[PDB]
Number of protein chains: 2
Amino acid sequence: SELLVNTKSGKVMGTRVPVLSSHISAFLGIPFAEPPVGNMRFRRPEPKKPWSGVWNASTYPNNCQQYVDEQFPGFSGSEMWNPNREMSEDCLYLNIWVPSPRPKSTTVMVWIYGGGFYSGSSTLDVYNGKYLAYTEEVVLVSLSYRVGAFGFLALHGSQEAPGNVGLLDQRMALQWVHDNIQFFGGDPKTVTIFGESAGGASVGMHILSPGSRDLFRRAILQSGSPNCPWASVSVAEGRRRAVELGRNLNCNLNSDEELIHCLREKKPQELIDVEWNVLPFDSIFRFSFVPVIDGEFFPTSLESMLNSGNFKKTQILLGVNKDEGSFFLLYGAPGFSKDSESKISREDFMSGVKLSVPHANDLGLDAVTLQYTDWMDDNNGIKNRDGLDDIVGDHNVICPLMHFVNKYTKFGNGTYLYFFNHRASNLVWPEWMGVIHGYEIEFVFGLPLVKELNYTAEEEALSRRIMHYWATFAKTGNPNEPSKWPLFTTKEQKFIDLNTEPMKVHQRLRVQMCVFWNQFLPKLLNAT
Amino acid sequence: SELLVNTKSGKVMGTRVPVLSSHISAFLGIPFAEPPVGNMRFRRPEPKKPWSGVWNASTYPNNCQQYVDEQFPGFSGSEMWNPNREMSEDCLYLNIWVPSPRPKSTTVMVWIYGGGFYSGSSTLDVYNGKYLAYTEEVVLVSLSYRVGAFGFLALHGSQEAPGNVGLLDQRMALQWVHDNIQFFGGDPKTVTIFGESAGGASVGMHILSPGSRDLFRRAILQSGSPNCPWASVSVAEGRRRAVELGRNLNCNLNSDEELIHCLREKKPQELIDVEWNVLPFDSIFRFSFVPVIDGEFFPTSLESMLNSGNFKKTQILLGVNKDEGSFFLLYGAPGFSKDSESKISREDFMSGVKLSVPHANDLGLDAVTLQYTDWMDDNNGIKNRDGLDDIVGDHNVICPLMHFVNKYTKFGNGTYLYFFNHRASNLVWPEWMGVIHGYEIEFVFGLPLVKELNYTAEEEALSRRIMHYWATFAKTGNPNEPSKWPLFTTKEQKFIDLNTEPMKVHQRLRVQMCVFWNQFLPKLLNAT
Ligand SMILES: c1ccc2c(NCCCCCCCCNc3c4c(nc5ccccc35)CCCC4)ccnc2c1
Ligand SMILES: c1ccc2c(NCCCCCCCCNc3c4c(nc5ccccc35)CCCC4)ccnc2c1
Ligand SMILES: *[C@@H]1O[C@H](CO)[C@@H](O)[C@H](O)[C@H]1NC(C)=O
Ligand SMILES: *[C@@H]1O[C@H](CO)[C@@H](O)[C@H](O)[C@H]1NC(C)=O
Ligand SMILES: *[C@@H]1O[C@H](CO)[C@@H](O)[C@H](O)[C@H]1NC(C)=O
Ligand SMILES: *[C@@H]1O[C@H](CO)[C@@H](O)[C@H](O)[C@H]1NC(C)=O
């Protein structure tokens, strides 16, 4: 049977799924790690014990325990990101979509979901891999990994909660794909890992980490990079947040063993209920439990690794969206709201910049404010709103990705950079938010191909070229079929716009603002 | 006789001069102070002893001792600024142009020449007051004052060389005009002092100084303001430059009396020969001997005086030129030269910014460089040249004048601001220098009215409207004849362009760059 596959870990039985009036096989909920429950909470994952019999993989697995967005109850714009399966600590599973008939040895793509390392699910409708598997003939895999304190509580020096275990969950899934994907028709020597936001930062983290490098071939990073200011913390800060979490739960804090033991008896929801109380500052675009620069998964600081070429050399394809920051302002900055144009007063602008660069002294806040204010029209509400939108996006996503791409390209074997600026005709979010963080995903996964979702014919065409650029790059290391997406080089720094208009090539994506965020501001904060 | 005038100091005999095929009277070289020679060098000026008989005022007086520009021998562009009379320490005289027939009580304008407080003459062809006296029916006066060490050597605490004596020379001339101008037909209750560059800074200094305020009615400042970074130094820095000057002449430095005595025996040219050796930094647009914030002429810091309204409240008219910095780069920054377009390399740009902001640490130099560099085209030679031109002009002239005008307007009784951007059709300087520091002067003094100077008909019309704006403002406190130059207000901040095209009104002259120079950079240099 086409739906039965024998792996090194046991046999699994998939299910047949319809796709664009045809069909493919899906193997949903395959376990790749032992359930990280009880005494196993906070620990490195352990490989799944092989099973006898047949594993039923006809349905989506549970999602990992996480905070749930209730800001706009039933609004599809925000609920499309919430877990759509029951939550459980028993959540380490992966999903596979396989073309029909079963390939022999074709291109593999492994998706790593975003969600600020505190949320995310591999089962969201926007991540349904059937359209991409089908249209491009690739074996598509989506893995899962522990988020929040369950995945990133870090007490460096302890083996019970070493930190980075969520990243180790991702690695374990990649080890499973390396070891078993050949049985589903995938070529384990041609796997591309791709992800968005925290997922793109994760992808970049595996390019960096010695222990993950050999488990994949090429990489795609969407709106995220490893050096993002919100993607990692030092071991001292990780330790301090772990202790502060225990303090919120009235834990005995005399020793790591006491803290960890106390944290292990709490129900999942108790940790989720106070998780956000450990941030050191009043901030936006910062998350409590994230990867730690531990000297193991990351041997040295990310910057020295980037500087010395200490990373996997291969091809990468990556890019950003036009308005990466808008949704973080909607959720956390005064003056922004879902149902108004959100013209911002000068005082809310100033309140907005303090929230955006939480780690800055007064001089730093003045430098950011001067850099983004039009002083001949400072009370322009639209300009204040847009300026703040760009500050959040430039500082949290764009400039850190541009710093990564320039450092990577000096040692890599090929880079393709894009700027996604198409605002979907059917967007449910207000206009002011523009081309939102996460909204290039539906095009990568091909939702515009399904008529009922109401996209335009040109939106369907855009989705088909992106899907084909992504799969062709996964297959060959080049998005182009032998009108050309040129290679990004350290000399020319070319990139393309990705929208419904004839491809345009540009150069030096946001150089002006990024010299400010990547060179001047850090120099300024370090001296003052 | 029309050419004979009796003053409180004695009788003076003028000469009749032709002007635009008519004539007026000129009283050249009237003495207003005792010669500041011998033991009087460096001291406050003393009033001229009255003389019996008739003072011959038919010829220009000597110019004060100063450094002489020899960079382009015989080039009219630079020689038009050099002294055109023999030099002498005996140089405290004033000149008067009087309409014919002799007025009874008309508007008086007193010109104070620029020249960085180290040079300048009241006798330059560009300062000939006959055209303005004639066309606008005003009594035009040009005074003189000691420059360089002779006028500004400052050893605070000593009465032998207290500093600011050159400013006291100007004051003495204003006291003479107040006391005697009625005999030449001038109204001493309606005198406007006006000046350019160091002369405009001086004008602003008399608006500030309690001891000078009552001696004039209204003021005009051209490309200069009192708070310019090159226009004053602290008493400790003045002292240090005086000592360093003595050290260059092998003077005994044990006491002020020893230093001063030694400096008084040196010939004038010996002081001029080493004068430039005392600057504390490798700089551009900085001069050795300038006014000192002494607690007497300036009771407190200029900024606290501006902040508290501690200054003369009246009407002012002032403005700047488009390319104030170009000539200082020509003379002192690598890569600029008179006969080439002066496209500047990135390294010369960087060398240029270090010279321009001599008082800045590394962080400050980076902030200036980032603010003026187009990072998507950083090797553009024209952009590097123009960027440096704007850095010099914004920092040395424009932004300090804009800070002065906004502080003044909160307490004053009327402000008119202009932006002079007409490049003269007959300019002998290369194109790259644009609308040069000092080149609005020939229009204020009406040289375009004389056919042989080869200006265009529209240039003659522009000169006539400027002359009439200046004299009408001198007469009434408003440049407009009862198309309107609007009042600058702290709310609207309107100003006009001054050129051959139909008047255009704008707002917030260089606000963007000036928030950088006036608020951010000083905050940055003070913290780091
Ligand atoms: C108390 C108070 C606040 C919080 C909190 N506040 C987070 C607000 C900032 C974050 C809210 C965004 C929702 C994620 N969902 C979204 C994601 C993406 N794009 C989105 C676009 C629009 C709206 C939501 C999006 C792209 C892929 C990743 C996920 C979190 C946890 N616990 C708390 C506890
Ligand atoms: C050794 C080395 C250098 C110097 C020095 N170097 C000054 C260079 C910088 C200054 C040179 C400019 C000439 C003034 N003459 C000019 C003035 C104005 N505009 C001008 C425009 C173009 C050229 C000259 C101008 C507007 C009114 C004020 C005077 C000075 C003394 N001693 C020295 C001794
Ligand atoms: C597979 O498991 C799901 C669990 O809901 C069930 O509905 C389905 O019938 C199962 N099929 C088999 C063959 O066990
Ligand atoms: C990638 O590597 C191959 C083989 O080492 C080399 O020939 C090619 O030029 C490289 N391509 C890029 C983009 O550097
Ligand atoms: C005035 O002085 C000048 C000095 O050069 C002289 O040429 C002129 O003849 C003098 N006239 C009188 C009346 O003394
Ligand atoms: C100047 O002062 C007069 C009289 O004090 C006043 O009436 C007038 O409004 C003032 N004008 C300005 C420009 O402030």
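Note that chain A carries Swiss-Prot numbering, so the residues on display, from first to last, are 25-506, 511-556.
Backbone N, Cα and C define each Cβ position, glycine as well.
The number of other Cβ atoms within 10 Å of the Cβ belonging to A:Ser221 (mutagenesis position), over all protein chains shown, comes to 27. According to Swiss-Prot, the active site, acyl-ester intermediate annotation covers A:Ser221.
Per Swiss-Prot, the feature active site, charge relay system maps to A:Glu348 (among others). Following the DSSP three-state reduction, the secondary structure of A:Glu348 (active site, charge relay system) is coil.
If you draw a 10 Å sphere around the CB of A:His461 (active site, charge relay system), it holds 27 other CB atoms from the protein chains shown. As annotated by Swiss-Prot, active site, charge relay system applies to A:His461 (among others).
According to Swiss-Prot, the mutagenesis experiment A:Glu220 to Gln or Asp carries the following note: Decrease in activity. Under the three-state DSSP scheme, A:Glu220 (mutagenesis position) falls in the strand class. Around A:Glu220 (mutagenesis position), the C-beta neighbours below 8 angstroms that are at least 6 residues distant in the chain are A:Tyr137, A:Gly138, A:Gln246, A:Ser247, A:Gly248, A:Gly462, A:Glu464, A:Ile465.
For the mutagenesis experiment A:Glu220 to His, the note given by Swiss-Prot reads: Loss of activity.
One mutagenesis experiment catalogued in Swiss-Prot, A:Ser221 to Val, is accompanied by this note: Loss of activity.
Quoted from Swiss-Prot, the note on mutagenesis experiment A:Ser221 to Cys is: Loss of activity.
Residue environment of A:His446 (mutagenesis position) contains 21 other Cβ atoms, counted within 10 Å of its Cβ in all protein chains. Record note (Swiss-Prot) on the mutagenesis of A:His446 to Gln: Almost no loss of activity.
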List the Cα distance (Å, whole number) between A:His461 (active site, charge relay system) and A:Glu348 (active site, charge relay system).
-> 5
Across the 4 residues that the deposited model omits, what is the distance in Å between the Cα of A:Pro506 and that of A:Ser511?
-> 11
Listed recorded positions are A:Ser221, A:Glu348, A:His446, A:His461; which sit with C-beta under 6 angstroms of ligand 1?
-> A:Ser221, A:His461
Within 10 Å of the Cβ of A:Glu348 (active site, charge relay system), how many other Cβ atoms can be counted across all chains shown?
-> 27
Cα of A:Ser221 (mutagenesis position) to Cα of A:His446 (mutagenesis position): how many Å, rounded?
-> 18
Length of the line joining the Cα atoms of A:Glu348 (active site, charge relay system) and A:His446 (mutagenesis position), in Å = 13
